[PDB]
Amino acid sequence: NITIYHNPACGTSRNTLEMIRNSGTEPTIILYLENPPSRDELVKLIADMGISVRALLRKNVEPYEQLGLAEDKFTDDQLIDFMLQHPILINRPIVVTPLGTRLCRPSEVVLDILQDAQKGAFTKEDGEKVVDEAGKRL
Ligand SMILES: O=S([O-])[O-]
Ligand SMILES: [Cs+]
Ligand SMILES: [Cs+]
Ligand SMILES: [Cs+]
Ligand SMILES: [Cs+]
Ligand SMILES: [Cs+]
Ligand SMILES: [Cs+]
Ligand SMILES: [Cs+]
Ligand SMILES: [Cs+]
Ligand SMILES: [Cs+]
Ligand SMILES: [Cs+]
């Protein structure tokens, strides 16, 4: 039972999805840009991820820029409501498994919450080796 909030245009997100698969599970895939979490869900995801609201914000996207989110002038709930109204602000990928929830940045964070070991060596799409055939992280 695994869920990934996925952006196919994002290599971090692609690598994460493939590591999930390499553990032998096909996750439920949520295209968050189209189908963002509800407020309650988003609030829960953030709590489980154990990072701050601001740490989930993606920089370098149009609403972050134009809404001036770089500046320290926003409460956590203000920031939550911006994420819900402008889903590209939600950084990615977020992964939920029975073990926990993580913002998988870098992608190999997902290894922490996958219950089953990688079934063989994993190499990122740019060639960065993550685990060898024997399962050791490099
Ligand atoms: O793809 S950017 O968020 O690092
Ligand atoms: Cs699932
Ligand atoms: Cs499985
Ligand atoms: Cs939803
Ligand atoms: Cs960018
Ligand atoms: Cs836009
Ligand atoms: Cs736009
Ligand atoms: Cs500004
Ligand atoms: Cs693990
Ligand atoms: Cs292995
Ligand atoms: Cs990269």
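Following Swiss-Prot, chain A shows residues 3-140, kept in their order.
This entry, so its header tells us, was determined using X-ray crystallography, 1.6 Å.
Quick reminder: no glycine exception, Cβ is built from N, Cα and C everywhere.
Cβ environment of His8 (mutagenesis position): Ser15, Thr18, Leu19, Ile31, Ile32, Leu33, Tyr34, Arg94, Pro95 lie under 8 Å away, each six or more residues apart in the same chain. Here the residue is the original one, while Swiss-Prot reports the published mutagenesis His8 to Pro, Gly or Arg with the comment Loss of reductase activity. Mutant is sensitive to arsenate.
The active site, nucleophile annotation in Swiss-Prot covers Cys12 and is backed by experimental evidence. Around the Cβ of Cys12 (active site, nucleophile), a 10 Å sphere holds 17 further Cβ atoms from the protein chains shown. Under the three-state DSSP scheme, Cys12 (active site, nucleophile) falls in the coil class.
Under 8 Å, Cβ to Cβ, and six or more positions away along its own chain, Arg60 (mutagenesis position) finds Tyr66, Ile90, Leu91, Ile92, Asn93, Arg94. The DSSP secondary structure for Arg60 (mutagenesis position) is coil. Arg60 to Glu appears in Swiss-Prot as a mutagenesis experiment; the accompanying note says: 70-fold decrease in catalytic efficiency with arsenate. Mutant is sensitive to arsenate.
Under its mutagenesis annotations, Swiss-Prot gives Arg60 to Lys the following note: 22-fold decrease in catalytic efficiency with arsenate. Mutant shows low-level resistance to arsenate.
As a published mutagenesis entry, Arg94 to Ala, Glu or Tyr appears in Swiss-Prot alongside the note: Loss of reductase activity. Mutant is sensitive to arsenate. Mapped onto three states, the DSSP output places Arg94 (mutagenesis position) in coil.
Within the same chain, residues at least six positions away from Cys106 (mutagenesis position) with a Cβ under 8 Å of its Cβ are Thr14, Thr18, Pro95, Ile96, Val97, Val112. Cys106 to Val appears in Swiss-Prot as a mutagenesis experiment; the accompanying note says: Mutant retains arsenate resistance.
Looking at Swiss-Prot, the entry for mutagenesis of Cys106 to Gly or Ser says: Retains reductase activity. Mutant retains arsenate resistance. The DSSP secondary structure for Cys106 (mutagenesis position) is coil.
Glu127 to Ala appears in Swiss-Prot as a mutagenesis experiment; the accompanying note says: 6-fold decrease in catalytic efficiency with arsenate. Mutant is sensitive at high arsenate concentrations. According to its DSSP assignment, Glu127 (mutagenesis position) is coil. Around the Cβ of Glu127 (mutagenesis position), a 10 Å sphere holds 10 further Cβ atoms from the protein chains shown.
All protein chains included, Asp128 (mutagenesis position) registers 7 other Cβ atoms within 10 Å of its own Cβ. Record note (Swiss-Prot), mutagenesis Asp128 to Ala: 4-fold decrease in catalytic efficiency with arsenate. Mutant is relatively resistant to arsenate, but is more sensitive at higher concentrations. The unchanged residue is displayed.
The note that Swiss-Prot attaches to the published mutagenesis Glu130 to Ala is: 3-fold decrease in catalytic efficiency with arsenate. Mutant is relatively resistant to arsenate, but is more sensitive at higher concentrations. Here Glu130 (mutagenesis position) comes close to no residue that lies at least six apart in sequence on the same chain with a C-beta under 8 angstroms from its C-beta.
In Swiss-Prot, the entry for mutagenesis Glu130 to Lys states: 5-fold decrease in catalytic efficiency with arsenate. Mutant is relatively resistant to arsenate, but is more sensitive at higher concentrations. The structure shown retains the original residue.
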What number of additional C-beta atoms lies within 10 angstroms of the C-beta atom of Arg94 (mutagenesis position)? 23
Rounding to whole Å, the Cα atoms of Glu127 (mutagenesis position) and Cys12 (active site, nucleophile) are apart by 11
Quick one: Cα separation, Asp128 (mutagenesis position) versus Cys12 (active site, nucleophile), in Å? 12
